[PDB]
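Read through the structure below, which is laid out as C-alpha cells, and then see the notes.
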Amino acid sequence: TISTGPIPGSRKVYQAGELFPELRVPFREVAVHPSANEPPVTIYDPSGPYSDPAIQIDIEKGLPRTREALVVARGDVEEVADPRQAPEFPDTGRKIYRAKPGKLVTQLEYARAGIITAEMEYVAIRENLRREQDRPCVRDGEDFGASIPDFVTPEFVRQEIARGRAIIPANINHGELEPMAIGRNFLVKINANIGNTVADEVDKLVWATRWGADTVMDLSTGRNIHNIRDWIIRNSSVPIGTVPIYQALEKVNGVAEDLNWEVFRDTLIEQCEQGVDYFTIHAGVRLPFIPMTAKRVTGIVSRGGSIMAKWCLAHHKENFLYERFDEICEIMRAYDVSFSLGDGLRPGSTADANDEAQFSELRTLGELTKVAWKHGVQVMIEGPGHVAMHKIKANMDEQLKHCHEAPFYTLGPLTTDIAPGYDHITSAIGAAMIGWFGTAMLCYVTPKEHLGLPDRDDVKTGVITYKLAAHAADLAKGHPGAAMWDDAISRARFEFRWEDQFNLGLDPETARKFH
Amino acid sequence: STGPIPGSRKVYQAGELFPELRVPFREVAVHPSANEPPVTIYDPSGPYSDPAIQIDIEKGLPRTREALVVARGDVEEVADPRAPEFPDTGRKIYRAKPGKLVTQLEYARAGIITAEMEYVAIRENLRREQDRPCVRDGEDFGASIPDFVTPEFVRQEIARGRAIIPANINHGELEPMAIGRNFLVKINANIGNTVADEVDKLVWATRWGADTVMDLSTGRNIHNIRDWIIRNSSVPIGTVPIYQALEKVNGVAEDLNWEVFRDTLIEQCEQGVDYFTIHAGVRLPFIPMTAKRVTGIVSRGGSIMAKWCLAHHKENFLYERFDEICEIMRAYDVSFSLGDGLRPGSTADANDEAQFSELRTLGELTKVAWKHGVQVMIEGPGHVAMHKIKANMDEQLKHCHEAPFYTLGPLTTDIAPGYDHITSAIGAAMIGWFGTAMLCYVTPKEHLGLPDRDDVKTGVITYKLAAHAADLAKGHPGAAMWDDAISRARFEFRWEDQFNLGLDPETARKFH
Ligand SMILES: Cc1ncc(CO)c(N)n1
Ligand SMILES: [Zn+2]
Ligand SMILES: [Zn+2]
C-alpha cells in the first residue's frame, strides 16, 4: 500500500565518514526484544531518503543533492557553457558539469593515481554493515578463489577499482546518488527495471528500491522517454542505467536502418548531462557473429542485439558501436559513466547456452574491456540468459578468464524453460549459484517474464526473490556479514519471539499476515 | 480438481511382460504447422484426470493392482483384521503367507521381475522410442542413468538397494512409481491437520505433479480419515506411525511404548500405507549433541522420541525393536523412510556432529533392513547453505550405501519467511542434481501457517520445476525434449503451445 516511511520493524540509521567527516552512509536497524540481550541487527538499505522520516519528499524539487559538493570539491569539473535541451522537470537549480579538459574524473582514473575518493569511503562503510573491526569474525563458506576481506577498508576499495575488479557507478551529474559498489569481492547486488504519469513513474522506482533494489534500469521505449527520465534520475538515490540505443532508435522513428553515429552520439551526451550512471552498449554484436545464431533454437533475444543485427545486415557494415568504440569512451569518461558491455547474443533457451556465438561475443567483450580501461572508464560485463545448472560454472570460468575479472552482471540464469509464470523461481536457482560462483550483480526477473508487464506486486516478488537469492550466495561465499542475520532470525524462531522473526525478514508484513 | 489437465489428454501405454498393465501419461499436441509429434509428460494425477473413468469417493478408485498382487500367490486373506466410516466391505485384506517373499526387494534379489517393475520402466521412458537414442548433455556425478530404462535395469537397482518401489499389498489402487537416483527426480506433498475436502487436497496435490503424498495428520479420527485418502489415492501414501501411536495415549510422549506402537504399525499396514517414516536414528547419545545448536531439534518425530528418551533414560525403543519392526513391515511390503529427527532448523546447525551421527546410524540400520528384505530410503536436511550441500550428499552416498535420498529442501537461507518455497527450491534443485531421489515440497506458508489450496499449488509447481532443472542438469534422456519443444514454440510465436507445454498453462495464458 505505502511507498514511503520507515520499513516496518526497522528504523533508518547513519554512520559517519572519517576520511570524509561529512559523509552520512545509510542503513536500517532492526531491534529485537530486550529479553534476547542482542544488539540491533544492521541491514543493507538502498531505499534512500524515501524511508527517512527526517527528510521531506518533494518530487518536483528532487532529492537533496548530497553528493554535488563532494564532486565539485575535487575541482576536476566545470560548468557546461550551453547544455543540450509529459511535464517538464524544473531543472533550474542544478548546474550541469563536465570534466575540465585533460583532467581525471572517473573512479577508475583516481584509484589508479593512488587517490581515495569520497565515494570509496562511502562504499567501504556501507559494505561493513556497522560491524566492529576489532572482533575476529570466523569464516565459513566457499568463495572459489575470491579475495573477501574480514573487514572492508577504503584502500581495499581503491585497489579493487584499480585492477578493474570492481566499479562504483557514479555520473558526476547524478548528485542525488547514494554510492554503492559492484564487484565479486563485495555483497552481491541486484538491479530492477523500469519503463514502458510522473508521480506514477517515480513511484515505481521508490517501490523497487524499497524492497532491496540496488540499482535501476530505465528500459523505456517510445516518446517522452528523455523528459520522463528527468523525474526518475532527479528522484533516485540508486544508480540509474539505460540502453542508449533505445533512445537513439526513437530519434529516427523506430527504423533500425536509420541509426548512425550522429543520433547516437547526441543521445550519449544528453544522457551523460542528465545523469545516467551507466550505459548498456551491445558493442560485442559483430557482423561475423550474427550468422552463428542461425542454428539456435531461439535465435537473438536481446532487444539491443536485435537492433544492431538489423542495422548490420541492412548496411553490411560492421557494428558502428564497435567501430566508434574509442570515441564512445572519450565521451563517457568526461562524466564518469560506466560500461555495461551488453550481450546481444545471450541464449534465450537452455539449448543455446554456452554456444560459439555467446562465447565469441564474450571474448570480444574481453578485448573491449581492456580498451575501455586504457581510456580510464569503468566496465562490467553482461551474461546469460538461459543456462541449465550444469553449464553455469563453465560460463563463470570463461568470463573470469577472457574478461580479466571485470564484474559480471547476469540476468538469471533461467535454469529451465518449462515454467512460464514462474521464471522468477527458475532464475533464482541459477542466480543464487552464479552469485556464489562470482557474479557481482543480478538483474531480477518477475513472475510475468515472457508473458506481460509486471504490476507492483510482481515487482515486489521479483525484488524479494532476488534479495534472498543474493543473500543465499553471500552465505555460501562465507561473506562475514551474512551469517549474522541468518543466526539472528533463527534464534528468534527458537525462542518463539514471533515479532522479531517477522521484522528480521525480507518482507515482515507478508510474514506477519500468513502467521 | 478433476478432468483433463488444460491443453493435454490422458494416454496409456501397455505392458509386454505384463500385457494387462496400462501405464498413464499425458500428451500435449502442438500446432500442425510445427510438424512435431505430441510431447509426452509424466503424470501422477491418476484416474481423476481421465474422463472415461467415473469417480465415486465412497467406492474408491478401481483396484487395478489387486489382481497382479494376488496372481503372485504369495499372500492370503487375513482371518480377522483390526468423521464418517469408509464402507470397506468389498475389499479383502492381505498379509504375506508364512515364510513367503512379498517385498519388491525380496523378488528383485531372487531374480524375479514383477508387474510393478515393468510398470515403472515404462513410466520412466515417457514413450520414447528405444530406436532413436538421445545424445547426452549433462553431469550426473557418477550416476548410472540408462539411455533407456528396461525392467531388468529396475530389478538390478532394487536388488542393490539403489532404488525402491513403495507398494503395500493392501494398496491395490496404486499406480506404482520408482524412487531412485537413476530415475526421474520425484516430489512429495503433505496432507493433514470433512471427507470430501480431505480427498480433494490429495487430488489437488497430485493434479499438479506430486508423485507421492504423506498424511501428516494429528489428533482424533486420523485413522478413519486416512481410509478415505488411501482408498482414493493412486499415488503411494506415507505416514509417521509415531503420530498415531501418540494419540492412542492422549498426547503424552512418556506414555509411548512398544505395544501401542506395534498396534499402530499393523493397523496402517493393513490399511495400505506404502511407507513409514521411523525416527529410529534418534539415539540417547545424540540428544545431548543438539544442545549447542541455534534452533535445536525441529523434527516433530525427533522431538517425540527425544522426550521419550530423556524421561525413561532408556534407549530409543524404535532402535531397540528395529528387527521386530522389519518383520512386521516385510509382511505387507511397506518401505522405510528412515527419518532424521536431528535435521538442522537453521543454516548455522547444518552438517554438525549430531546430524552426521544420526546419518551414520541410519546407514547401519539400512544394512539391517536389507537383510530382512525391506526397502529403504533415508531422510535428509533441512537448512543448509549452498556451500554445505554437496558435502551432505557425499556423506550419505558413503555411509548409507547408496540408498535413495529424501530431502526436504534444503533451505539455503533462513531470512525469508513467506518465501521458503524459493529458498528451498535453490537447495532442492542442487541436491537433486547431486543425486537426491526425492524432494519433499515446501509451500510459501512454511514456518508461518497452514497452506491453502493456492499455496499447495505453488509449492508443487515450484518443486516439479526444481526436479526438472535437476533432470536437465543430470543429462537425463527425456528432459531436454520438453525444454526444446517449449522453446521452439516461443521462437515461432506459437503462444498457445507455449502455454500448454508449461507446468501451469492457465496461469501462463492469464498473464499473457
Ligand atoms: C527482452 C530484453 N532484451 C534485451 C535486454 C537488454 O538489452 C532487456 N533488458 N530485455
Ligand atoms: Zn528469455
Ligand atoms: Zn525449518
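In chain B, numbers come from Swiss-Prot; the residues present are 15-96, 112-222, 228-546, in order.
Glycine is treated like the rest: Cβ placed from N, Cα and C.
Marked as substrate binding site by Swiss-Prot: B:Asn219, B:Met248, B:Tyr277, B:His313, B:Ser333, B:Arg334, B:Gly335, B:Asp374, B:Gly375, B:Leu376, B:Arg377, B:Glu413, B:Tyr440. Annotation comment: Swiss-Prot describes B:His417, B:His481 as Zn(2+) binding site. According to Swiss-Prot, the mutagenesis experiment B:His417 to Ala carries the following note: 5-fold reduction in catalytic activity. Experimental mutagenesis at this site is recorded by Swiss-Prot as B:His481 to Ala, annotated: 5-fold reduction in catalytic activity.
The two recorded residues, B:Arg377 (substrate binding site) and B:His481 (mutagenesis position), have Cα atoms 15 Å apart.
Spatially close to B:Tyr277 (substrate binding site) yet at least six residues away along the chain are B:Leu250, B:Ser251, B:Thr252, B:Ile256, B:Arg334, B:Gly335, judged by Cβ distances under 8 angstroms. Listed binding-site residues: B:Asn219, B:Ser333, B:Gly335. Those with a CB under 8 Å from a CB in chain A: none. Taking the Cα atom of each, B:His481 (mutagenesis position) and B:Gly375 (substrate binding site) are about 17 angstrom apart. Neighbour density at the Cβ, taken as the number of other Cβ atoms within 10 Å, is lowest among the binding-site residues B:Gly335, B:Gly375 for B:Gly335. Other C-beta atoms found within 10 angstroms of the C-beta of B:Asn219 (substrate binding site) number 21, with every protein chain shown included.
In the deposited model, 15 residues between B:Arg96 and B:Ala112 are missing, and the Cα-Cα distance across the gap is 18 Å.
Here the Cβ of B:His481 (mutagenesis position) has 18 other Cβ atoms within 10 Å, regardless of which shown protein chain they belong to. No coordinates are deposited for the 5 residues that fall between B:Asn222 and B:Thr228. The C-alpha atoms bordering this gap are 11 Å apart. Take B:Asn219, B:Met248, B:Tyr277, B:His313, B:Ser333, B:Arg334, B:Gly335, B:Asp374, B:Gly375, B:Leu376, B:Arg377, B:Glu413, B:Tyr440, the residues named in the record as contacts for substrate: the widest Cα to Cα gap among them comes to 20 Å.
A straight line from the CA of B:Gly375 (substrate binding site) to the CA of B:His417 (mutagenesis position) spans 13 Å. A gap of 12 Å separates the Cα atoms of B:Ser333 (substrate binding site) and B:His417 (mutagenesis position). Separating the Cα atoms of B:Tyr440 (substrate binding site) and B:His417 (mutagenesis position) is a whole-number distance of 14 Å. Separating the Cα atoms of B:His417 (mutagenesis position) and B:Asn219 (substrate binding site) is a whole-number distance of 19 Å. Considering only the recorded positions B:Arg377, B:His417, the Cβ with the fewest other Cβ atoms within 10 Å is that of B:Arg377.
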